[PDB]
Amino acid sequence: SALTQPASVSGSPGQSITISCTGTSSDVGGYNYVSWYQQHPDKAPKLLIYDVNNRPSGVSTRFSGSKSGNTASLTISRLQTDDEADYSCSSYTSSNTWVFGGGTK
Amino acid sequence: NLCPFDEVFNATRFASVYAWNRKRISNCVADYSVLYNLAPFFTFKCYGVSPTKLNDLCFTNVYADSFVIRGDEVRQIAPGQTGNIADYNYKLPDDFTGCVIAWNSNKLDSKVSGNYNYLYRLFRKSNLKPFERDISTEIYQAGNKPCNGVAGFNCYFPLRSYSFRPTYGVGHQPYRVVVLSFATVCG
Amino acid sequence: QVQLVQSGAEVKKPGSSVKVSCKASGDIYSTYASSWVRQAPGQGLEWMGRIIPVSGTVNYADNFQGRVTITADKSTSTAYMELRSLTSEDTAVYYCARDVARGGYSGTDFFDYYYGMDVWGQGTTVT
């Protein structure tokens, strides 16, 4: 429950950032199933990554995730000027649950 | 006539996954009306058929694989999936046509300290072909250093036990998987 | 692609009971399963439960065991959500989404929902 994840992000276009989601070794690290979501202000979220690295069809090229054994991580390259949103995680969580860790904004 | 499904599903002790006891069903009538929305049937993945119209499809043979695996290892009991349960332990064919059934059995298999009567094939350097097992165990797996004996650190003992505990998850709980496989068996 | 339509908001000050219905009638297969999330104002999501309407098998997060009863009928294949014993801290948004089954097969799999949540409702800001 409550995979900690920093809610800090620099809105400077033209650079590259990286957000690392940690977790226990049954939430993320016990599985290779960490997913990522971005959310509008006061609307529903939408899906970006599903397994570790992947993307569904309507997803740009820079949206890429990665794992590190226990600390999953998404990165953004070529930060487009108006794309900042509420980035949220998930994972298969050893009991069929998901677990969403905080946000980033 | 009737099938022995309740001799297969409602059995006392199941097989392990390394030595899945295949049970053949024939010369019988197969009533599936008590078998689709019965209460402890969490998983009912059928592939070549539809379970509503399972009561009117006559087959010449029915196999019934049965074993006990984890919750999060039912993902490998499916065609075309890779793990160490479909790869090394129990391979399901790409031309599969039966049904994969499973239900939680935390009361019947896992105990309060730990029950270690269930084993799986962690190490094997040849992938299993569909619908056969290896039951024999020998410590010689091809890591390196072909010297043989009761030892390890380069060549390891193949079979290892599940660690089953009740306060340890529901994706880590014993799921008594029964896999069906498919004109003398009608409905 | 699935066209989830959710209920309206409520101003239920605490001690009440809330039902939220998740109407979805698009690409409704036997593998369809609608999870449920909370979103509190100012912080992040919390996954609440999951229903498979073709079977009625129900998951929960252990923070919502006995608080939420996710009811769904098989023919309409749509899901409800009965949160009970409310609090003023339970003012949040309660989306419903669609867990994606990873496979082509028949109905009733309790385990395949590990892809993500692609499509969502529209939020019922329950106060």
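Using the numbering of Swiss-Prot, the residues shown for chain B are 334-515, 522-526, in order.
Any Cβ shown, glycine's included, is placed from N, Cα and C.
Lifted from Swiss-Prot, the feature list:
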| type | residues | note |
| --- | --- | --- |
| MUTAGEN | B:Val483 to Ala | Increased resistance to neutralizing antibodies |
| VARIANT | B:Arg346 to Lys | In strain: Mu/B.1.621 |
| VARIANT | B:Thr376 to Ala | In strain: Omicron/BA.2, Omicron/BA.2.12.1, Omicron/BA.4, Omicron/BA.5, Omicron/BQ.1.1, Omicron/XBB.1.5, Omicron/EG.5.1 |
| VARIANT | B:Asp405 to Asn | In strain: Omicron/BA.2, Omicron/BA.2.12.1, Omicron/BA.2.75, Omicron/BA.4, Omicron/BA.5, Omicron/BQ.1.1, Omicron/XBB.1.5, Omicron/EG.5.1; complete loss of interaction with host integrins |
| VARIANT | B:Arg408 to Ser | In strain: Omicron/BA.2, Omicron/BA.2.12.1, Omicron/BA.2.75, Omicron/BA.4, Omicron/BA.5, Omicron/BQ.1.1, Omicron/XBB.1.5, Omicron/EG.5.1 |
| VARIANT | B:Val445 to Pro | In strain: Omicron/XBB.1.5, Omicron/EG.5.1 |
| VARIANT | B:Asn460 to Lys | In strain: Omicron/BA.2.75, Omicron/BQ.1.1, Omicron/XBB.1.5, Omicron/EG.5.1 |
| VARIANT | B:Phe486 to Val | In strain: Omicron/BA.4, Omicron/BA.5, Omicron/BQ.1.1 |
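Around B:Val445 (variant position), the same-chain residues at least 6 positions away in sequence with a Cβ under 8 Å from its Cβ are B:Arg498, B:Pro499. In terms of local Cβ density within 10 Å, B:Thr376 ranks first among the variant positions B:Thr376, B:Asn460. With respect to their backbone Cα atoms, B:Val483 (mutagenesis position) and B:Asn460 (variant position) stand 24 Å from each other. Working note on the recorded positions B:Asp405, B:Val483: by count of other C-beta atoms within 10 Å of each C-beta, B:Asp405 ranks first. Reported as a whole number, the C-alpha separation between B:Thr376 (variant position) and B:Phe486 (variant position) equals 39 Å. Neighbour counts of Cβ atoms within 10 Å were taken for the variant positions B:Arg346, B:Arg408; the minimum is at B:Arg346.
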